[PDB]
Amino acid sequence: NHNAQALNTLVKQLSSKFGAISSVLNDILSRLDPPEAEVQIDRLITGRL
Amino acid sequence: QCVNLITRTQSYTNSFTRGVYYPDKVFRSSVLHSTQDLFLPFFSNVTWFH
Amino acid sequence: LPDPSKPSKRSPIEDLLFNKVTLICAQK
Amino acid sequence: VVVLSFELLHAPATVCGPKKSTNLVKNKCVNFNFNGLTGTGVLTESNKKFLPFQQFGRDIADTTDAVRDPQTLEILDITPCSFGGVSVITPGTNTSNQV
Amino acid sequence: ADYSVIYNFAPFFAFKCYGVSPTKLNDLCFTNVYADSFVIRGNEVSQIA
Ligand SMILES: *[C@@H]1O[C@H](CO)[C@@H](O)[C@H](O)[C@H]1NC(C)=O
C-alpha cells in the first residue's frame, strides 16, 4: 500500500498548476510567446523537481 | 384574460438522496471524482406543493 | 512440504499466504 | 477602448481560426490537433459508451484518453506511442567489445 | 475568427495582450467570446488592466 500510494501521489502531482496559467505544457507552448513561455515552464519545472 | 383560479397547499418533506446530475461533459469510468457545484443537499428540508 | 499437485509447487500454507496478500498504465 | 475576453479551455469551443482541416489516420503514431489541443499518440477505435453531450474522456490520472472528432462525430482512443528504457549488457571492454 | 481584419484598421496606441500571444491568435479555438466598447481619457488606458 505504501509503494502504490507513493506512486499515485507522484502521478497526481503532474496535474498541479504550480502558479502557472495551465498545468499542461503543450497549451503553454502553443498559446504564448517564448519570453513568457520560459517563465511558465520555469514554474512548472521547479514544482515537478 | 388574467383570472385567479388556483388555490395551493404546502407540506414539508424529506428529499432523501435525489437531485444528482452530471456536473460537466467529460466521460469518466471507475473513478471517484470530487466536485464543487450547485447541488441539492442530501435529506433536504423540501417543500411539497399541492 | 511442497505439493506436487499444484503447478506452482507450493506448500498449502505458502499457497494461503500467496492468496491472502494482494491504474498501472497511468503510472507507466 | 475595445476589449476582447476570450476564454480558453480544453473544450471543442465554437469560434475557431481559419486553418484548414485534414483527413485522419488510424493505428499510427501521429501528432494531432483537435480544436486547439495538441497531442502525440496513436488513434484507435473506441468501445466506450460516450454520452451524446460528452466530448472527451479522462482516466484515473486525469489525462485525455478519448476524444470526439468535431467534423465527424466519432469517439477515438489516444494511446501514447511506445517508449521504454534501454540497457546495455556488456562484458569488460578488456575482454571484448560485443554488446 | 481571422484577426487580420483587426490589423486592417490598425493605428492602435496599445495592443498588448495578456493571456494570449497576438501573433498566435489564429492558431486557437475560442468559446464564450465577448467584445466590449467604451471611451475614456488618454491617460486612463493604463488603468484598463
Ligand atoms: C422544513 O422547513 C420549514 C420551513 O423552513 C421548517 O419550519 C420545518 O421545521 C422544516 N422541517 C424539518 C423537519 O426541519
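Numbering of chain D is taken from Swiss-Prot, so the residues present carry the numbers 510-608, in order.
Using the three backbone atoms N, Cα and C, a Cβ is placed for every residue, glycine included.
Copied from Swiss-Prot, the annotated features are:
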- D:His519 to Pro: Increased resistance to human covalescent sera neutralization (MUTAGEN)
- D:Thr547 to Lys: In strain: Omicron/BA.1 (VARIANT)
- D:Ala570 to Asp: In strain: Alpha/B.1.1.7 (VARIANT)
Protein Cβ atoms within 10 Å of D:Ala570 (variant position), excluding its own: 16
Under 8 Å by Cβ from D:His519 (mutagenesis position), same chain, sequence gap 6 or more: D:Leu546, D:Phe565, D:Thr573
Packing count at D:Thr547 (variant position) (other Cβ atoms within 10 Å of its Cβ): 14
Of D:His519, D:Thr547, D:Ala570, chain C-adjacent recorded positions (C-beta under 8 angstroms): D:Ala570
Between D:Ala570 (variant position) and D:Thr547 (variant position): CA-CA distance (Å): 18
DSSP-derived class (H/G/I helix, E/B strand, else coil) of D:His519 (mutagenesis position): coil
